[PDB]
Amino acid sequence: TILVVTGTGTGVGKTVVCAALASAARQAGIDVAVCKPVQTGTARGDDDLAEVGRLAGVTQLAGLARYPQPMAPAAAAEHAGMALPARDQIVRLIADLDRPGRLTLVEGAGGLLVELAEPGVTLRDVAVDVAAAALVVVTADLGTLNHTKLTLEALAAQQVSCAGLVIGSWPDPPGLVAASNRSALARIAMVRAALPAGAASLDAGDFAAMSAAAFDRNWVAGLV
Amino acid sequence: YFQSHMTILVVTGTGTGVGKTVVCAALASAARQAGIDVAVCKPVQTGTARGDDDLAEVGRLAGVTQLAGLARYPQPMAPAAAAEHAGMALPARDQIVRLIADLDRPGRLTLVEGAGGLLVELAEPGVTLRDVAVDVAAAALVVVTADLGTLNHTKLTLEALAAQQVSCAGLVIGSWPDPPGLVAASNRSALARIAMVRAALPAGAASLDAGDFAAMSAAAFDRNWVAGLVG
Ligand SMILES: C[C@H](N)C(=O)CCCCCC(=O)O
Ligand SMILES: C[C@H](N)C(=O)CCCCCC(=O)O
């Protein structure tokens, strides 16, 4: 029972979506682990797993490498002078997390075709190895339709199942494009949730309630 | 080396706002200065109610006269929603191909600029700039940023081209900073491992005058590459 969580790009609200799904799943009595093998941009304050523990109360938080530079992992590794983890290292970590009645989320860094492991292995390759489906995090902004469609093509090209879309940030008030994009994205795939703009600044209690309301309970329960 | 028909390039981007139009102008300007006749074609233009006019921008920047449009929609949205909002239809596949085809002249370079990124719907149903490039046997020039997120977006776009056997003409960084930061510099080196980087237009290029823009454009591309596009 593994879902990778990937974005159409960087800064679409992916980590916060992982947290919101984790919270929703915890509230349906499901055990959650979140694995983020590679993390970059630590020295500017980024630790995505810690963000997920804080916001969602997840305790099973697995990772393998953290790079200080705010770059793609490969770039960050080349700059640090320290290789990336190995493909087998990543896959085995995720397989060991996997438990009955457990939702295991694997968060990429951040986009689908970013190299995560040696040599040139992507989150798509990992999804394939572990037979995971992919939840795609999207924006509601202009440009999202091309990015969503590009990602969904890349998924289907290697036969990784789409498990749906989440809009990482839903503006208030929406606007004509956001409003339109929401309908358009619902014609391309199932939108599992649209997280209210600003959800990242919520305390643990408000975040949990936002999460329980954001997802369809039956869908979430269904994952396991 | 007499080619009896035009060379066609579709000019696409990894997203919206990555500098496609200014790249079109720049390549158009460079190719003109090599003595190639250039047409620029924009079959679908949205945002006209907000002043958006990519063809006019190109004429302004490059002095290009041969500017072919077709559909214009007032709202600054994806073609499908702008059309629906205006109570208009999207063009048919055939009207796009015809607009491009009627520009044919021997030794001409025709640049076909899309709306937004590659998989934006241009014609109903789900006809995209990638489908058009297949129909007219065009290569695709892909405009990218040097910002974080670019490698994933570039590889997604390139994969989609390959999926339909549309040849990649190379990459163009639409806006290149002075000076380049660590991120920008490593992205450009990573971009060069994925594909030929044809040019990286100076940030602010859009605001140059005809004189400066022409000089910029001539320095920006390899003249062997530009010269070689019409045979
Ligand atoms: C710095 C930040 N932690 C981050 O999202 C890195 C993502 C990698 C994107 C690399 C690219 O596609 O250019
Ligand atoms: C409005 C502006 N003239 C423009 O570039 C339209 C781009 C549309 C992008 C559609 C999408 O992929 O979401």
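The numbers used for chain A are those of Swiss-Prot, and the residues that appear cover 2-225, in sequence.
How was it done? The header gives X-ray crystallography, 2.2 Å.
Cβ atoms are placed via backbone N, Cα and C, with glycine included.
Record features, source Swiss-Prot:
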- A:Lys37: active site (ACT_SITE)
- A:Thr11, A:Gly12, A:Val13, A:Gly14, A:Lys15, A:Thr16, A:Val17, A:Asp49, A:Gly169, A:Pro197, A:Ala198, A:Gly199, A:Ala200, A:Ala201: CTP binding site (BINDING)
- A:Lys37, A:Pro38, A:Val39, A:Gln40, A:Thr41, A:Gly144, A:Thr145, A:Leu146, A:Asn147: substrate binding site (BINDING)
- A:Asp49: ATP binding site (BINDING)
- A:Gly169 to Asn: Decreases affinity for NaHCO(3) 3-fold, for CTP 1.8-fold and for GTP 3.8-fold (MUTAGEN)
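Contacting chain B by the Cβ rule (under 8 Å between Cβ atoms), the recorded positions A:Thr11, A:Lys37, A:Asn147, A:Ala198 reduce to A:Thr11, A:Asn147. Nearest neighbour of A:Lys15 (CTP binding site) by Cα distance, taken over the recorded positions A:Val39, A:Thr41, A:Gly169: A:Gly169. For A:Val17 (CTP binding site), the recorded positions whose C-alpha atoms fall inside a 10 Å radius of its own C-alpha are A:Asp49, out of A:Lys37, A:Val39, A:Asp49. Within 10 Å of the residue listed as 'ATP binding site', counting CA to CA, the recorded positions A:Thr145, A:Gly169, A:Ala198 contribute nothing.
A:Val39 (substrate binding site) falls within a strand segment according to DSSP. Here the candidates are the recorded positions A:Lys37, A:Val39, A:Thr41, A:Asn147, and by Cα distance the one nearest A:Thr11 (CTP binding site) turns out to be A:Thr41. Among the residues A:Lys37, A:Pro38, A:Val39, A:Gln40, A:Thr41, A:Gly144, A:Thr145, A:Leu146, A:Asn147 said to bind substrate, no two Cα atoms are farther apart than 29 Å. Sequence-distant neighbours of the residue listed as 'active site' (same chain, 6+ apart, CB under 8 A from its CB) are A:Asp49, A:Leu50, A:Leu62, A:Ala63, A:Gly64, A:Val107, A:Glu108, A:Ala110.
With a cut-off of 6 Å between Cβ and the nearest atom of ligand 2, the recorded positions A:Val17, A:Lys37, A:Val39, A:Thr145 reduce to A:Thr145. Among the binding-site residues A:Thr11, A:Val13, A:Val17, A:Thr41, A:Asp49, A:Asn147, the residues whose Cβ sits under 6 Å from any atom of ligand 1 are A:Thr11, A:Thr41.
The separation of A:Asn147 (substrate binding site) from A:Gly169 (mutagenesis position), Cα to Cα, is 16 Å.
Under the DSSP three-state reduction, A:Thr145 (substrate binding site) is assigned to helix.
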